[PDB]
Number of protein chains: 2
Amino acid sequence: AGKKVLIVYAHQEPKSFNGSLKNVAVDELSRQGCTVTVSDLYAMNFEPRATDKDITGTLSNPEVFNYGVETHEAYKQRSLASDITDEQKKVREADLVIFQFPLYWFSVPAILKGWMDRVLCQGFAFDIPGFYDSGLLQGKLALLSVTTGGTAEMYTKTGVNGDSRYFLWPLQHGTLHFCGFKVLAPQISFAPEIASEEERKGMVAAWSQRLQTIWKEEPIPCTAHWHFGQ
Amino acid sequence: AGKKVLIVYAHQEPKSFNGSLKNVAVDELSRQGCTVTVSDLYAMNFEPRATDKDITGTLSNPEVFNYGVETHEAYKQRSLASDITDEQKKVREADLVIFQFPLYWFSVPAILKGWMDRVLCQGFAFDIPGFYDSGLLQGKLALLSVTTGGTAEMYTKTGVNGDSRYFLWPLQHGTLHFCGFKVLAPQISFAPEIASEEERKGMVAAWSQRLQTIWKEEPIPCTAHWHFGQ
Ligand SMILES: Cc1cc2nc3c(=O)[nH]c(=O)nc-3n(C[C@H](O)[C@H](O)[C@H](O)COP(=O)(O)OP(=O)(O)OC[C@H]3O[C@@H](n4cnc5c(N)ncnc54)[C@H](O)[C@@H]3O)c2cc1C
Ligand SMILES: Cc1cc2nc3c(=O)[nH]c(=O)nc-3n(C[C@H](O)[C@H](O)[C@H](O)COP(=O)(O)OP(=O)(O)OC[C@H]3O[C@@H](n4cnc5c(N)ncnc54)[C@H](O)[C@@H]3O)c2cc1C
Ligand SMILES: Brc1c(Br)c(Br)c2[nH]cnc2c1Br
Ligand SMILES: Brc1c(Br)c(Br)c2[nH]cnc2c1Br
Ligand SMILES: [Zn+2]
Ligand SMILES: [Zn+2]
């Protein structure tokens, strides 16, 4: 019936190819009757830095600042900064989290890295126990929709950049799998800037068309073998 | 004789293990007579977000903002924000760039990711063509000094996190190699929080010790095979 979707979106420009991918996702999921929420990081001027400002009140140890320990305690004592808890609420309510971003240095743009660093704290996303298959967000789906400057050719095992699955590893496995997400196959839109309209539209349509049956999909086996083998 | 080093340092707490590893680097490189500079990113409140504030001149396309295009042109024109060019000057003068950071989500902390996103712009760090072995920072060395929460065993091929080299790919190859750096072998200090006081002191001294002969080192072959195996 009614699945809830959070789109975490990281692009500066509404007219961008990333913006269109985000908008057709909102459009198509909305059409299906899904509950949809968008975190527009640049528009929110989202704070990427992990600092002691992320804890309100009294630090667990104001002499030596340990971010990980202090945020773990602030979570369990409900004293995290509100920009963080706002995002955790959106994530708690979502059944599927889509990340929409241009590839920046084989990874996410820093503003989105900061979202991962600050929002996915211990207590909330992971714990002992509860990581990988049993991470605290199990039951949820996650999907990386990434756009690139480099063509698909460049992202082959014999290409200069190596297989795109190589750079996926820290995101899909080290971050998403670690928190208990089932990981849906990445959506990779290769090299929009150098493409035609026929190809570009094609890529947007693939995405829109894929979203039509997203709820029927099987997760990938988020394994070293999936990423590095064959 | 006259080597110049830049340490790009990303930890909030001077008394931290990262702080100590950064201080022993400065101590030992300074002892050797090297020229040493540190960018203490949190202390500088370094801006991680790639935004249109990074360009102060007339935009090449004011209607649709394209960060990579606008910063490339701004670099040529000299209309980049001055925090960016301050860093570029440090890099340009360095013979060796050391990155000192705790592993955050199989990667660098967002404030450091932002340094990479914003500082290594087209025209300065790379060109098209002019990347990988043709990168503009060719002739320079780079080295990742990483600390982890995870133990070394967790970071092996058969361990839960996979081999440590797997997560190095986006950083060593996708970023440093792409810009033309030769990459020295990573320094990874595993699980200092778990370690005994003696093991901690030893890990610090192992780093100091290595630094005594850093200038005699050859780089790694920064290739898929090195990172992933056969
Ligand atoms: C700091 C930095 C680091 C980077 N690192 C990497 C890297 O490691 N690897 C890599 O491969 N690339 C890298 N890039 C390149 C970057 O990933 C690409 O520039 C980015 O993915 C392009 O996506 P976009 O949404 O910004 O494209 P846009 O320029 O915004 O859009 C492409 C074109 O599509 C058009 N368009 C918009 N909407 C539609 C629509 N609905 N239908 C048809 N056309 C439409 C736009 O008008 C535009 O002309 C990096 C770039 C930067 C700035
Ligand atoms: C957002 C986030 C994401 C993370 N993601 C990952 C991840 O993906 N993978 C992973 O493995 N880990 C991860 N971690 C854990 C993180 O990498 C470790 O907490 C970090 O590497 C520890 O380094 P530190 O400098 O902060 O240790 P500290 O806590 O500062 O140091 C540990 C101990 O060393 C002591 N010490 C300091 N100086 C000396 C000295 N000179 N001699 C002896 N002892 C000394 C300190 O006092 C302290 O007791 C993450 C943490 C956070 C907050
Ligand atoms: Br493959 C690659 C590409 Br194609 C681009 Br445009 C880029 N811009 C900044 N870093 C990069 C990389 Br690593
Ligand atoms: Br060991 C470890 C790992 Br392996 C990850 Br992926 C992580 N994310 C936040 N903290 C951590 C730790 Br402490
Ligand atoms: Zn996995
Ligand atoms: Zn390489």
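To match Swiss-Prot, the residue numbers of chain B are left as they are there, and the shown ones run 2-231.
We read in the header that X-ray crystallography, 2.0 Å was used to get this structure.
Placed from the backbone N, Cα and C atoms, the Cβ positions cover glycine too.
Database features, via Swiss-Prot:
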type: BINDING; residues: B:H12, B:18-21, B:104-107, B:148-151, B:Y156, B:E194, B:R201; note: FAD binding site
type: BINDING; residues: B:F127, B:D128, B:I129; note: substrate binding site
type: BINDING; residues: B:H174, B:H178, B:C223; note: Zn(2+) binding site
type: MUTAGEN; residues: B:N162 to H; note: Loss of activity toward CB1954, no effect toward menadione
For B:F107 (FAD binding site), the one of B:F127, B:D128, B:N162, B:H174 that lies nearest, given that the recorded positions are compared by Cα: B:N162
Separation of alpha carbons, B:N162 (mutagenesis position) and B:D128 (substrate binding site) (Å): 34
Substrate site shell beyond B:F127, B:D128, B:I129, criterion: Cβ within 8 Å of Cβ centroid: B:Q123, B:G124, B:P130, B:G131, B:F132, B:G136, B:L137
Near chain A - the binding-site residues B:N19, B:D128, B:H174, filtered by Cβ distance under 8 Å: B:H174
Env. residues of Zn(2+) site, Cβ within 8 Å of mean position of B:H174, B:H178, B:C223 Cβ: B:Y133, B:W170, B:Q173, B:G175, B:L177, B:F179, B:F182, B:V184, B:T224
Set of same-chain residues at least 6 away whose C-beta sits under 8 angstroms from B:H178 (Zn(2+) binding site): B:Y133, B:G136, B:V184, B:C223
Those recorded positions in B:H12, B:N162, B:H174 whose CB falls under 6 A of ligand 6, listed in sequence order: B:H174
Residues near B:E194 (FAD binding site) in space but at least six apart in sequence (CB under 8 A): B:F18, B:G150
Assigned conformation of B:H174 (Zn(2+) binding site) - DSSP reduced to three states: helix
Residue among recorded positions B:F127, B:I129, B:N162, B:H174 with Cα closest to the Cα of B:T149 (FAD binding site): B:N162
Length of the line joining the Cα atoms of B:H12 (FAD binding site) and B:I129 (substrate binding site), in Å: 34
Of the recorded positions listed as B:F127, B:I129, B:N162, B:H174, the one whose CA lies nearest the CA of B:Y105 (FAD binding site): B:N162
Contacting binding-site residues for ligand 4, chosen from B:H12, B:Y105, B:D128, B:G151, B:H178 when the Cβ sits under 6 angstroms of any of its atoms: B:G151
Residue from B:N19, B:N162, B:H174 whose C-alpha is spatially nearest that of B:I129 (substrate binding site), among the recorded positions: B:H174
